[PDB]
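Take a look at the structure set out below.
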Amino acid sequence: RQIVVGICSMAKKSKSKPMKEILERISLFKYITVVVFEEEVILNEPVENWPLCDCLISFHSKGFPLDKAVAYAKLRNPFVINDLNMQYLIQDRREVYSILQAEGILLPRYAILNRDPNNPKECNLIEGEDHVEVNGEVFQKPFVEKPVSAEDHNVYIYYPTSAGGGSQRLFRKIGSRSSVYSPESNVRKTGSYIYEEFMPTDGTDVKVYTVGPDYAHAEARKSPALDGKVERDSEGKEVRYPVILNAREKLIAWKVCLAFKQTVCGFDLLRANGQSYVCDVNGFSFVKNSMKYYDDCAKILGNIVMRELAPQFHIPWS
Ligand SMILES: O=P(O)(O)CP(=O)(O)O[C@@H]1[C@@H](OP(=O)(O)O)[C@H](OP(=O)(O)CP(=O)(O)O)[C@@H](OP(=O)(O)O)[C@H](OP(=O)(O)O)[C@@H]1OP(=O)(O)O
Ligand SMILES: Nc1ncnc2c1ncn2[C@@H]1O[C@H](COP(=O)(O)OP(=O)(O)O)[C@@H](O)[C@H]1O
Ligand SMILES: [Mg+2]
Ligand SMILES: [Mg+2]
Ligand SMILES: [Mg+2]
């Protein structure tokens, strides 16, 4: 009898090129059958009617009913590749940062500004023309201001007077742009934010993609904060630069993968001041447009499934 690997995510993710490429390769495993849960079923059917699986690959994106996935996993008790309860915490930057700190992972110095919706005026924020003070902690410009919702990508950077003042407003990339300059020098006055020190990079972000704690692919892309113009190649794909992680960074990836219990996990590294700082943990994410990654990821996931489940299925596996 076959080991069933169930894929439970929104259709946009389940039918994505990287997903289809990887699932095709996982299916090549002799004792593995892949079942992709239909979006209509995920959204409209009670969990009791969802397909059975022995191993569940499931992850949140916009519109995904995480409560249902959690309930399904509790009902069927499959082997879970990416822990579902942790995906609530991944949606909250405050929770992400707390986990990183607890794990001895270097991250930007930061402070949380929580605003009670009823009292916007009763906050712990003092603003100077070249700095902010949050719960008593001072951040000189440049500093970064992030919505506490990790799903909210309206991240702002504030320039010091010596650099011309104003701000850089980042957003989910659309077409040719990932950010825009604003003459606004004052911080946002409604909502809750994390304020953090600006880490000076060479102008790129390092994007890391784990497949288990012992495998991580990295690449670099232009930081959206630079000027906001997206670099695209002859085919319309965003330009990426080769990266090889050093020993320290390979350990960071190991830590992030295990700490968040996300076998497949994307996160960002800022290479600054001779160190590497995690600034964002995104959970489930595949590398795009790398055939070798497709090969590696499918092989590792298949091996994880076989290692974990082959004994109870009485299947030979060395
Ligand atoms: O796919 P589209 O519609 O053309 C927009 P895009 O090309 O910017 O795709 C990005 C995707 O956005 P949506 O799926 O929400 O549209 C992100 O989605 P999200 O996680 O920021 C928001 P969602 O999960 O709610 O969709 C994330 O995709 P993924 O990480 O979910 O695979 C990201 O991936 P990276 O961060 O760059 O690795 C993708 O960027 P790219 O494909 O250029 O790499
Ligand atoms: N502390 C920081 N110092 C310098 N740049 C930062 C810092 N935090 C974020 N950035 C820049 O802003 C971008 C978006 O921030 P990030 O925390 O990755 O949010 P998102 O969840 O929207 O991707 C990063 O890729 C990086 O270029
Ligand atoms: Mg097969
Ligand atoms: Mg990021
Ligand atoms: Mg993020």
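Here chain A follows Swiss-Prot, giving residues 42-359 in order.
Heads up, the Cβ atoms here are built off N, Cα and C, so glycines get one too.
Listed in Swiss-Prot for this protein:
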type: BINDING; residues: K53, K54, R213, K214, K248, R262, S326, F327, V328, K329; note: substrate binding site
type: BINDING; residues: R134, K187, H194, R213, 237-240, 246-248, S264, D309, 321-323; note: ATP binding site
type: MUTAGEN; residues: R213 to A or K; note: Reduces enzyme activity by about 99%
type: MUTAGEN; residues: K248 to A; note: Loss of enzyme activity
type: MUTAGEN; residues: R262 to A; note: Reduces enzyme activity by about 99%
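Here the features listed in Swiss-Prot are painted onto the structure.
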| residue | record | Cβ within 10 Å |
| --- | --- | --- |
| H194 | ATP binding site | 15 |
| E237 | ATP binding site | 22 |
| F239 | ATP binding site | 19 |
| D246 | ATP binding site | 19 |
| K248 | mutagenesis position | 20 |
| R262 | mutagenesis position | 18 |
| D309 | ATP binding site | 16 |
| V322 | ATP binding site | 26 |
| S326 | substrate binding site | 19 |
| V328 | substrate binding site | 21 |
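The record assigns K53, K54, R213, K214, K248, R262, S326, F327, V328, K329 to the substrate binding site, and the maximum Cα to Cα distance across that set is 23 Å. Shown are the recorded positions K53, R134, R213; the one with the most C-beta atoms within 10 angstroms of its own C-beta is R134. Within the set of recorded positions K53, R213, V328, the entry lying nearest in space to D309 (ATP binding site) is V328 (CA atoms). Listed recorded positions: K53, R134, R213, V322, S326, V328. Those with a CB atom under 6 Å from ligand 2: none. With respect to their backbone Cα atoms, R262 (mutagenesis position) and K53 (substrate binding site) stand 23 Å from each other. Residues from the recorded positions list (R213, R262, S326, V328) with a C-beta closer than 6 Å to any atom of ligand 1: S326. Reduced to three states, the DSSP call for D246 (ATP binding site) is strand. Neighbours of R213 (mutagenesis position) among the binding-site residues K53, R134, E237, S326, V328, defined as a Cα within 10 Å of its Cα, are absent: none qualifies. Cα of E237 (ATP binding site) to Cα of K248 (mutagenesis position): a distance of 19 Å. For the recorded site, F239 (ATP binding site), the DSSP three-state label reads coil. Reduced to three states, the DSSP call for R213 (mutagenesis position) is strand.
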